[PDB]
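Input: a single structure, listed below in structure tokens.
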Amino acid sequence: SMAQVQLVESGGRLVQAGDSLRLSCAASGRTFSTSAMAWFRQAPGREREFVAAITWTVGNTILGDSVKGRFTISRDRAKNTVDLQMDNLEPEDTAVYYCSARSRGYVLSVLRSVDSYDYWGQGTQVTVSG
Amino acid sequence: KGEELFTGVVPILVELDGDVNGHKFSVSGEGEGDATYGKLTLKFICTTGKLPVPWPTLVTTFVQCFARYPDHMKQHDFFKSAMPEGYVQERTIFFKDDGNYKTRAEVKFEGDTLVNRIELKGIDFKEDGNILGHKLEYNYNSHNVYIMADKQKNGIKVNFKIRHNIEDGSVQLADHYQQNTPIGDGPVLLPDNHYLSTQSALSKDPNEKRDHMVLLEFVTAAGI
Ligand SMILES: [Cl-]
Ligand SMILES: [N+]
Ligand SMILES: [N+]
Ligand SMILES: [N+]
Ligand SMILES: [N+]
Ligand SMILES: [N+]
Ligand SMILES: [N+]
């Protein structure tokens, strides 16, 4: 009956360029209302940048231009997780990765925008060295 | 204005998790609605086996944003005005001389699909009664759905009486109490008192082996 959702990211590591890494986010609280989840990333001195989003019921996915063909988002409704599979990592992927969630319904185009989510995790650090 | 999302044919997904007198079951559904005609077509599958209750008792639980609001009433279509963000639908359904369903649903867009996710809980049904003893005819009648604003909850209050025809010629009433509140904080149309004239028809897919229901609904607003 509370709307509050809590998000816990895990999996960020220091890793070599060209390696892969899988990140994961755990939602709890009123997960019944979830309609989309997403991953954003922020590097120092830079605006927070859209990475990937997934519609909750059907699993439709949206990728940000600079990770297309490298990153894969997927979600598990039984466990209320959303994972980010990052292959072929580059130094420029270095950032803190944030997990987010929305409960309001939406048209698809608003999902790339930081302002479209109602809940945010506290981030997990990914560092890629070449 | 959310009316805009409904000018064409809109695909629909439905998901229900239920528990009646301890019997758990899940249902999934798909189809489409066309608010310009007031038309809704949906097919449901019981994904857990046999449905422990009669399919007609779940009809009203299984998207009134697909009503046709005549142009002079567009000021009173709260359902459309709440999308895409969507709205919560809660009912308690009192079956005369039997138990009750309590339901919790969220109706909202996920992109181009209207989604209706439901939890249902039923208790205190007689094992001999019309519901658990499967004595309802597989059919449906016309009813008027009475809508009034609930300014304090920023939503609407709704009520009606469904008549379920029983296989021995009696009629089993199911008294519906209903409220709807927006999910977003955007402003919504709070309507004057009015009602939805609702007709429905149930049938079967003969190429469908699983326990299932084909549902057709025609809904037009009225009373202004
Ligand atoms: Cl009994
Ligand atoms: N909650
Ligand atoms: N049935
Ligand atoms: N129902
Ligand atoms: N509607
Ligand atoms: N009536
Ligand atoms: N009707």
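We number chain B the way Swiss-Prot does; in order, the residues shown are 3-64, 68-229.
Method reported for this entry: X-ray crystallography, 2.4 Å.
Using N, Cα and C of the backbone, Cβ positions are placed for all residues, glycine too.
Annotation of the mutagenesis experiment B:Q69 to M in Swiss-Prot: In Citrinine; leads to excitation and emission peaks of 516 and 529 nm, respectively; when associated with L-68; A-72 and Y-203. Annotation of the mutagenesis experiment B:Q80 to R in Swiss-Prot: In Azurite; shifts the excitation and emission spectra to shorter wavelengths and increases quantum yields compared to BFP; when associated with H-66; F-145; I-150 and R-224. For B:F99 to S, Swiss-Prot lists a mutagenesis experiment annotated as follows: In alphaGFP/cycle 3 GFP; improves folding at 37 degrees Celsius, reduces aggregation at high concentrations, and increases the diffusibility of the protein inside cells; when associated with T-153 and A-163. What Swiss-Prot says about the mutagenesis result for B:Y145 to A is this: In Cerulean; leads to improved quantum yield, a higher extinction coefficient and is 2.5-fold brighter than ECFP; when associated with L-64; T-65; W-66; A-72; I-146; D-148; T-153 and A-163. Looking at Swiss-Prot, you'll find the mutagenesis B:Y145 to C noted as follows: In mut1.9; shifts fluorescence lifetime from 3.03 to 2.74 ns. In Swiss-Prot, a published mutagenesis experiment is listed as B:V176 to A, annotated In mut2.1; shifts fluorescence lifetime from 3.03 to 2.50 ns; when associated with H-145 and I-198.
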Residue, out of the mutagenesis positions B:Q69, B:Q80, whose Cβ gathers the largest set of other Cβ atoms within 10 Å: B:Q69
Mutagenesis positions compared (B:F99, B:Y145) - highest count of Cβ atoms within 10 Å: B:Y145
Close in space, distant in sequence - B:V176 (mutagenesis position), Cβ under 8 Å, 6 or more apart: B:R168, B:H169, B:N170
Where B:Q69 (mutagenesis position) falls in three-state DSSP terms: helix
Cα distance (Å, whole number) from B:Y145 (mutagenesis position) to B:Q80 (mutagenesis position): 30
C-alpha spacing of B:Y145 (mutagenesis position) relative to B:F99 (mutagenesis position), in angstrom: 17
For B:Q80 (mutagenesis position): DSSP state (helix, strand, coil): helix
Integer Å distance between the CA atoms belonging to B:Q69 (mutagenesis position) and B:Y145 (mutagenesis position): 17
